[PDB]
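Structure record follows, encoded as structure tokens.
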Amino acid sequence: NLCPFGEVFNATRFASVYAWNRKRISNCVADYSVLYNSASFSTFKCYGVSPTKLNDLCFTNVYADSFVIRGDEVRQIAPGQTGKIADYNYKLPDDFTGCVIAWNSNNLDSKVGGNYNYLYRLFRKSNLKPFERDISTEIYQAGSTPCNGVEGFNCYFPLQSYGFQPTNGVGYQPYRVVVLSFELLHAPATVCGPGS
Amino acid sequence: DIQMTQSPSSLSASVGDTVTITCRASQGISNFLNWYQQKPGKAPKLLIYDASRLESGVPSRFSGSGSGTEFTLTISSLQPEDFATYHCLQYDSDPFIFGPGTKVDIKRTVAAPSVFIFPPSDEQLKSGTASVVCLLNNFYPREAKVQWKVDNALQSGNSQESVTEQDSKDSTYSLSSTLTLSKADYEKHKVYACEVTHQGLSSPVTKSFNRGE
Amino acid sequence: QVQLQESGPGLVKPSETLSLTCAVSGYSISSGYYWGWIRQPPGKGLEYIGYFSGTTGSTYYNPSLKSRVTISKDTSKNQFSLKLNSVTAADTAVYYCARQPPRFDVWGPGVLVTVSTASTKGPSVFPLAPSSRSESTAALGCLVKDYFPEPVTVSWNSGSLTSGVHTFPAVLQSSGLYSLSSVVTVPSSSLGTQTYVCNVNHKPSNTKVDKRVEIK
Ligand SMILES: *[C@@H]1O[C@H](CO)[C@@H](O)[C@H](O)[C@H]1NC(C)=O
């Protein structure tokens, strides 16, 4: 009867930020004690909601989005932020209600000689809407000269990979990020905390 | 080739000021415009792309705007670290083209240079050549003119000059000019003079010496 | 965590082929991104040369430089090169290797390459003696002349004297050799009592010179 938070936080595999995973959670009691009892999270930021209210309140659905970014990009997973990740990969709404959790995963997501599996979108015509997931791989026309679906002049593949090496600086090391979103629609709420 | 030009091309400002740098294109380039900051002895650093998008890790006091053939860069609450040369780049057509660059330097009260002239050393003379060096020290307005006079004849074409960067402590500049001849040509003339014109001087100041005296 | 380092001589003669290498550390070139070269003549604006795709090798060059320029990624060394045929005095510049052509975010420190007919040559250091006791503080210095490979280091009193020092940027003479002056402002009173030595090192050659600058 417990919510599958372990399935998200302890997942062996993590998605690239541009193709971020979303886990819909419903019909369970949510044990948030396991989360803030830990000391392994370098980031734990809550907007519009608190662990006390998390303990008592109930929500129609809660979403757990997870992905991997580098160290100094974690500041971009927040309302009203700009940058490659916020604008082109994962945007949070200005009225975001939820919590952002991130921890260093240099031990897992970095490989000797560099781990290039994790991708991010470097180029996009416009900014992502909140909670938008763009998995397009079309060539990006940076200028006026057209790209005929090919690597023409000023035309580039939009997705580029992090070069995650174990010896990278902290701001460039891989960080696993989990974003919890809590929505309360005008319908019976199936996600409840222990204090209810 | 799309030609990029920067209108100011040089300006002075104080810490806490607001400045605007204009860069134009010879034809429409939409918003395919980049802004770069370059400090002496260093590579440029990307500041703004797509003519308005501020790069990550850049202070928000930098802002870009414009479309078509005219673009502007604005810096608010000017800080000491913001004083450098700024370049613009267009990525609309096959040759990526940069602007000539605009240099911003710290505004400071006007300081006249102290002029010194150095006759050639006896060791250099023994080596067959003669170099006459004129030094201009600690003048705030970078722009200055050095005129070499030899036997009261204005000498042009056989002098080279070089200017240091703005001083981090006193915010002034220093200029060095070298007039080079052969020993035989050096011995042809008696009087060597260095005439300096600068905003800090009401009239030109001349430093001179008589060869062999 | 990606660093670019230019490499190659600053010594190329007119009509010869300039050859430079950019060493990439912290990221494998063939894994992704695009890489290219930028140059900047001393005292002038920046110029775009060319770029290539790490993953595919697709290469583009400045049309004004085509037929002279080649950029290629070396095999099994994670570096790319620049080759410029039949260089002239117009090719003297500081050359940068950079990443992400459209928006150049990562740069190498740059290497100055001077096109000239001269070979490696150590400088002659001639004193610039003071002649005052002119101003309350006198001016003195050293003249570093006739060295082609630009890298030259000047210190005063083995680094003890730093205040009032002005080492000027070198100038390229018509002979193809550089020349600079280093000057220092000192109190009028210390003249003839305080020893002033300018220490000049020209690493490209094996030249180390210490010159005692005295009143004439
Ligand atoms: C699952 O995650 C929780 C939260 O930190 C932790 O207490 C637990 O040890 C994890 N289990 C595994 C098998 O990783």
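Easy rule for this one: first residue shown is 1, then count along the chain.
The deposited model was determined using X-ray crystallography, 2.5 Å.
Backbone N, Cα and C atoms are what each Cβ position is placed from, and that goes for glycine too.
Positions annotated as domain 'BetaCoV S1-CTD' by Swiss-Prot, on the basis of experimental evidence: A:1-194.
Record note (Swiss-Prot), mutagenesis A:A142 to V (Swiss-Prot position 475): Increased resistance to neutralizing antibodies. The unchanged residue is displayed. Listed in sequence order, A:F123, A:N154, A:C155, A:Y156 are the same-chain residues at least 6 apart in sequence whose CB falls under 8 Å from the CB of A:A142 (mutagenesis position).
One mutagenesis experiment catalogued in Swiss-Prot, A:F157 to L (Swiss-Prot position 490), is accompanied by this note: Increased resistance to neutralizing antibodies and human covalescent sera neutralization. Cβ neighbours of A:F157 (mutagenesis position) (same chain, under 8 Å, six or more residues apart in sequence): A:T137, A:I139, A:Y140, A:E151. In this structure, A:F157 (mutagenesis position) belongs to neither helix nor strand by DSSP; it is coil.
For the mutagenesis of A:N168 to T (Swiss-Prot position 501), Swiss-Prot gives this note: Reduced host ACE2-binding affinity in vitro. The structure shown keeps the original residue. According to DSSP, A:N168 (mutagenesis position) sits in a coil region rather than a helix or strand.
Within 10 Å of the C-beta atom of A:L35 (variant position) sit 18 other C-beta atoms, taking all shown protein chains into account. As a natural variant entry, A:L35 to I (Swiss-Prot position 368) appears in Swiss-Prot alongside the note: In strain: Omicron/XBB.1.5, Omicron/EG.5.1.
For A:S38 to L (Swiss-Prot position 371), Swiss-Prot lists a natural variant annotated as follows: In strain: Omicron/BA.1. For A:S38 (variant position), the number of other Cβ atoms no farther than 10 Å from its own Cβ, over all displayed protein chains, is 12. Look at A:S38 (variant position): DSSP puts it in coil.
A:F123 (variant position) falls within neither a helix nor a strand when secondary structure is assigned with DSSP, and so counts as coil. Where Swiss-Prot documents A:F123 to L (Swiss-Prot position 456) as a natural variant, the accompanying text is: In strain: Omicron/EG.5.1.
Among the sequence features in Swiss-Prot, the natural variant A:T145 to K (Swiss-Prot position 478) is noted as follows: In strain: Delta/B.1.617.2, Omicron/BA.1, Omicron/BA.2, Omicron/BA.2.12.1, Omicron/BA.2.75, Omicron/BA.4, Omicron/BA.5, Omicron/BQ.1.1, Omicron/XBB.1.5, Omicron/EG.5.1. DSSP assigns A:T145 (variant position) to coil in the three-state reduction, outside any helix or strand.
Swiss-Prot gives this note for the natural variant A:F153 to V (Swiss-Prot position 486): In strain: Omicron/BA.4, Omicron/BA.5, Omicron/BQ.1.1. Counting every protein chain shown, the number of other Cβ atoms lying within 10 Å of the Cβ of A:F153 (variant position) is 19.
Here the residue is the original one, but Swiss-Prot notes a natural variant at this spot, A:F157 to S (Swiss-Prot position 490): In strain: Lambda/C.37, Omicron/BQ.1.1, Omicron/XBB.1.5, Omicron/EG.5.1.
Proximity to chain B, taken as a Cβ less than 8 Å from one of its Cβ atoms, holds for A:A142, A:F153 among the recorded positions A:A142, A:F153, A:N168. Listed in sequence order, A:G152, A:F153, A:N154, A:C155 are the same-chain residues six or more apart from A:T145 (variant position) with CB atoms under 8 A from its CB. With a threshold of 8 Å between Cβ atoms, the recorded positions A:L35, A:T145, A:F157, A:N168 that neighbour chain C are A:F157, A:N168. Ligand 1 lies within reach of A:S38 from the recorded positions A:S38, A:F123, A:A142, A:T145, A:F157, A:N168, judged by a C-beta closer than 6 angstroms to any of its atoms. All protein chains included, A:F123 (variant position) registers 19 other Cβ atoms within 10 Å of its own Cβ. Note on A:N168 (mutagenesis position): other Cβ atoms within 10 Å of its Cβ, all shown chains, come to 20.
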